[PDB]
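Here's the structure, in structure tokens; my notes come after.
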Amino acid sequence: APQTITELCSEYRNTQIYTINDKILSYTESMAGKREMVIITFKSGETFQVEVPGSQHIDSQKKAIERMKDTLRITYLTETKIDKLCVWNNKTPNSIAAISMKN
Amino acid sequence: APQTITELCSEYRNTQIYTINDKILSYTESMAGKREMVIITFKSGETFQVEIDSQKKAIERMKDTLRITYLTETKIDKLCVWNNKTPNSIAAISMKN
Amino acid sequence: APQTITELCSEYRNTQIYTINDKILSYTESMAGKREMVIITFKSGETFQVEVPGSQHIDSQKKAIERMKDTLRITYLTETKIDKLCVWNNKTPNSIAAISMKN
Amino acid sequence: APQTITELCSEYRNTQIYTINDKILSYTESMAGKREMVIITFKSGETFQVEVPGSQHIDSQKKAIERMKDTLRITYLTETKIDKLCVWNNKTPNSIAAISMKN
Amino acid sequence: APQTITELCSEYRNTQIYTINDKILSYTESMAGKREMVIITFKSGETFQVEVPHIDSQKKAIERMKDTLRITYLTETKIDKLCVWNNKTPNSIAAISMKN
Ligand SMILES: CC(=O)N[C@H]1[C@H](OC[C@H]2O[C@@H](O[C@H]3[C@H](O)[C@@H](O)[C@H](O)O[C@@H]3CO)[C@H](O)[C@@H](O[C@@H]3O[C@H](CO)[C@@H](O[C@@H]4O[C@H](CO)[C@H](O)[C@H](O)[C@H]4O)[C@H](O)[C@H]3NC(C)=O)[C@H]2O)O[C@H](CO)[C@@H](O[C@@H]2O[C@H](CO)[C@H](O)[C@H](O)[C@H]2O)[C@@H]1O
Ligand code: NA
Ligand code: NA
Ligand code: NA
Ligand code: NA
Ligand code: NA
Ligand code: NA
Ligand code: NA
Ligand code: NA
Ligand code: NA
Ligand code: NA
Ligand code: NA
Ligand code: NA
Ligand code: NA
Ligand code: NA
């Protein structure tokens, strides 16, 4: 298996690493029908989502989507710094595939 | 997908934005009725509640979010609410600062 | 719908308000037998429970009981003040129907 | 129903109270081989476990075991003092039936 | 039953104890398809994974271990030892102990 977020990101076609080195500025959570999603923003200007679950997700990803939303909420509330994001760069906004937290 | 709570709120009928800019004053949780109800109030006097499988998971998540937001004294920026319920029902929450 | 715990509690038979205005003194969690009790006590001497009733089989009611047990545990660990409890007064100790926290 | 962990523990022949009055010294969590177990130790030298028994198949009993594992982890990480444990003395390490926290 | 992480680790082939005595430097979580995994690193240079999910009880234990590593990281809690499957890349966590 990959040993870093950068190695993991390199295994997929539509993915890109963003170096963030910052805490989350804003956390938005929606339970509105067809938009059950989380949006995060940084003071540096980047906005990212965790996508609404759909056919782009295999069964093993359903629990992982719920875990990632849990992780973003507690990361926001604790003002924990995000090091890197691996994102699907074909979505609007960019969709989080993996997160690393450091410092 | 929308990139802000204001853009998301604009996609639905019977919704409006409340600008809160404050921490939750009170958190109430009840299992007395047919549906579990969570009610939050602000010092302004404004009161809000929480109303397929993906919709059930999102309702449980929103209740979890309001509880931990209350306990951590975290400031709420905006709420997107359904204004056809009394008290108004939360569709989305944003937190900043 | 009700806007306060006092209004909500007035809608139910065999319920009363206890005004607490205090943090939980002790938290007890048991998986002995089938009631799976959580017991909280206050410095006042008052004791309350959250239990799974023998009669209770409906999934949404079980999820609400699990949520209330989660709320009492994190309220205890964070030393958060409880304002009021709405309790079923026909059980010993009284069983919690609703909780409010303020201040 | 019982109002204290000592009263609850007295209802079962194969249980006994250990009075701890201390935080957990060590927390061990294992998913090696067939049964997940959690082991806690105290400075006194006393050691206790939470596991799902091989015989145990009922969903409500599994949910209570998962809750107790969650409670021991957050109690350890928050350095929260344990008052008493009610334990099954049927096997070693003794298995936790109930936990109380105070002070 | 075993009373220590060393005793638990000894029951299985392909396991090793690592003495860590340190807080986690970085926590990585992925929801990418076929790589739903956690990676943790230490400033001392060690990297470990929690593997992609086994019967249902093993899947629940993997989800619990990922939960434990996240809150251990956020609380800056010291890890004493790890029991790892040493045949996996990176080494895969079978058990964790925390003290001090
Ligand atoms: C369009 C294209 O160029 N396709 C390539 C192919 O690329 C990889 C993809 O293969 C699909 O399967 C192919 C299958 O291999 C073919 O044999 C069959 O005929 O067509 C199928 C359909 O294309 C997989 O279905 C793809 O999986 C999906 O991949 C997308 C990413 O693109 C994922 O979506 C992402 O999801 C995440 C969340 O999980 C985010 O939301 C993100 O935003 C979103 O983008 C899906 O999750 C994923 N789904 C599943 C179920 O896994 C993908 O793996 O590669 C093959 C082999 O290299 C090429 O085949 C070659 O084609 C050339 C002609 O170009 C020539 O004929 C060769 O002989 C032949 O091998 C395809 O052309
Ligand atoms: Na932006
Ligand atoms: Na701050
Ligand atoms: Na803050
Ligand atoms: Na407070
Ligand atoms: Na405060
Ligand atoms: Na039980
Ligand atoms: Na304190
Ligand atoms: Na006993
Ligand atoms: Na300490
Ligand atoms: Na304390
Ligand atoms: Na070390
Ligand atoms: Na920190
Ligand atoms: Na620090
Ligand atoms: Na600590």
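Using the numbering of Swiss-Prot, the residues shown for chain B are 22-72, 79-124, in order.
Header lists the method as X-ray crystallography, 1.5 Å.
Using N, Cα and C of the backbone, Cβ positions are placed for all residues, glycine too.
Listed in Swiss-Prot:
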type	residues	note
VARIANT	B:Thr96 to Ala	In strain: 240-3 / ETEC
Rounded to a whole number, the Cα-Cα distance in Å between B:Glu72 and B:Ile79, flanking 6 unmodelled residues, is 14
Cβ density check for B:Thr96 (variant position), other Cβ within 10 Å (all protein chains) comes to 23
Under a three-state DSSP reduction, the secondary structure at B:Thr96 (variant position) is helix
